[PDB]
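Enquirer: The structure follows.
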Amino acid sequence: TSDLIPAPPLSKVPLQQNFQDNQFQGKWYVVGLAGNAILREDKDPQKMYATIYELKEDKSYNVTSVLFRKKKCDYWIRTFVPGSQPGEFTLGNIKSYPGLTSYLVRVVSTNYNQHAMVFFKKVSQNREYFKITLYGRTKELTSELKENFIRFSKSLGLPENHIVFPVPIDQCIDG
Ligand SMILES: [Th+4]
């Protein structure tokens, strides 16, 4: 069993206007992370990881996540397929993920060369999960951007213990 804070309606999740897919490319650090299955752990805090976006000829993204785990760099590859509006995506090859029936990505805000906020919603084993990432082009962002991210996370119904700021590291994510 399992008890989750409900996903917000999509009406509460803004979309970046005039989204520019070419400018969103490249490496983003995960400076903030919040969601209904994200929990602060002071015993063993979340380490920063990175996500690299590469725009393919057909305008899908190849999306590679890089995490430092058990002394090694762990890589995860996904495809984001353009959805109903620019800045919105669904997951490619969804059938290769057991239990997954739905996956949605919406770029909420970005200035492309410093920060972004991205919303994800998925249905897995019939459970609805959502998260929000605060991306930085660098490993640090201003207090202002972080407090905005906190405000936005709370507006989607998340309490403070479901909002995490991964600790900067140098392994793997400096690629
Ligand atoms: Th995932």
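All chain A residue numbers match Swiss-Prot; in order, they span 24-198.
This entry, so its header tells us, was determined using X-ray crystallography, 2.0 Å.
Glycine is no exception: its Cβ is also placed from the backbone N, Cα and C atoms.
Annotations for this protein, taken from Swiss-Prot, read as follows:
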BINDING   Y72, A73, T74, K145, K154, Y158  carboxymycobactin binding site
BINDING   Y126, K154  enterobactin binding site
MUTAGEN   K145 to A  Strongly reduced affinity for catecholate-type ferric siderophores; when associated with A-154
MUTAGEN   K154 to A  Strongly reduced affinity for catecholate-type ferric siderophores; when associated with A-145
Enquirer: Roughly how many angstrom lie between the C-alpha atoms of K145 (mutagenesis position) and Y126 (enterobactin binding site)?
Expert: 4
Enquirer: Are there any residues at least 6 positions away along the chain from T74 (carboxymycobactin binding site) with a Cβ closer than 8 Å to its Cβ? List them or say none.
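Expert: In sequence order, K50, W51, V53, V86, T87, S88, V89, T156, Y158 meet the Cβ cut-off.
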Enquirer: Fill in the CA-CA distance, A73 (carboxymycobactin binding site) to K154 (mutagenesis position), as an integer in Å.
Expert: 16
Enquirer: In sequence order, which residues at least six apart in the same chain have a CB under 8 Å from the CB of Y72 (carboxymycobactin binding site)?
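Expert: Non-local contacts for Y72 (carboxymycobactin binding site): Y52, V53, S88, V89, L90, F91, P189, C195, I196.
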Enquirer: Measuring Cα to Cα, how far is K154 (mutagenesis position) from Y126 (enterobactin binding site) in Å?
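Expert: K154 (mutagenesis position) and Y126 (enterobactin binding site) have their Cα atoms 11 Å apart.
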Enquirer: Just counting, how many other CB atoms are there within 10 A of the CB of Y126 (enterobactin binding site)?
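Expert: So the number of other Cβ atoms within 10 Å of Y126 (enterobactin binding site) is 20.
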Enquirer: On a simple 10 Å Cβ count over all chains shown, which one of the recorded positions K154, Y158 is most densely packed?
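Expert: Answer returned by the neighbour count: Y158.
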Enquirer: Provide the number of Cβ atoms within 10 Å of the Cβ of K145 (mutagenesis position), excluding the reference atom itself.
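Expert: Around the Cβ of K145 (mutagenesis position), 20 other Cβ atoms lie within 10 Å.
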Enquirer: 10 Å Cβ neighbour count around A73 (carboxymycobactin binding site)?
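Expert: Counting Cβ neighbours of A73 (carboxymycobactin binding site) within 10 Å gives 21.
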